[PDB]
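Structure, as structure tokens:
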Amino acid sequence: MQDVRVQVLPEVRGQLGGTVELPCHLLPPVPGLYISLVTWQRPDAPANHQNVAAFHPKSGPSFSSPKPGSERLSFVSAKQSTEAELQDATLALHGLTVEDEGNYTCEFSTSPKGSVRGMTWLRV
């Protein structure tokens, strides 16, 4: 099975007080691959601020960090089985503030390939 990779933008520029999307896609669309999880994290944020978003095929989306928090976040394309689709893990963030600036890491957990990740700088 071919190896997979994460595609993100080196930087995303969003308008202050507005909305911005952080693109993240698993490539290529390989048949036989199971995506068990995708997460977004801010490595440099305080402890309880690092886990910004997560998506599981069964349990759906979660946003543990209160900042930006679920109120300001959503996965634009990810679907949960009610079948799941996590290949596009693009994250939309509203009410952009300067305090939102920083490195964001998008990481897929997969079978059989394990984890792969990419990083994006968000500038306001």
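Numbering starts at 1 and runs along the chain as displayed.
Quick reminder: no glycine exception, Cβ is built from N, Cα and C everywhere.
Quoting Swiss-Prot on the mutagenesis of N51 to A (Swiss-Prot position 81): Abolishes homodimerization. Under 8 Å, Cβ to Cβ, and six or more positions away along its own chain, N51 (mutagenesis position) finds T39, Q41, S64, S65.
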(request) Can you grab the distance between C-alpha atoms at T82 and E83 for me, in Å and as a whole number, given the 4 missing residues? (result) 7
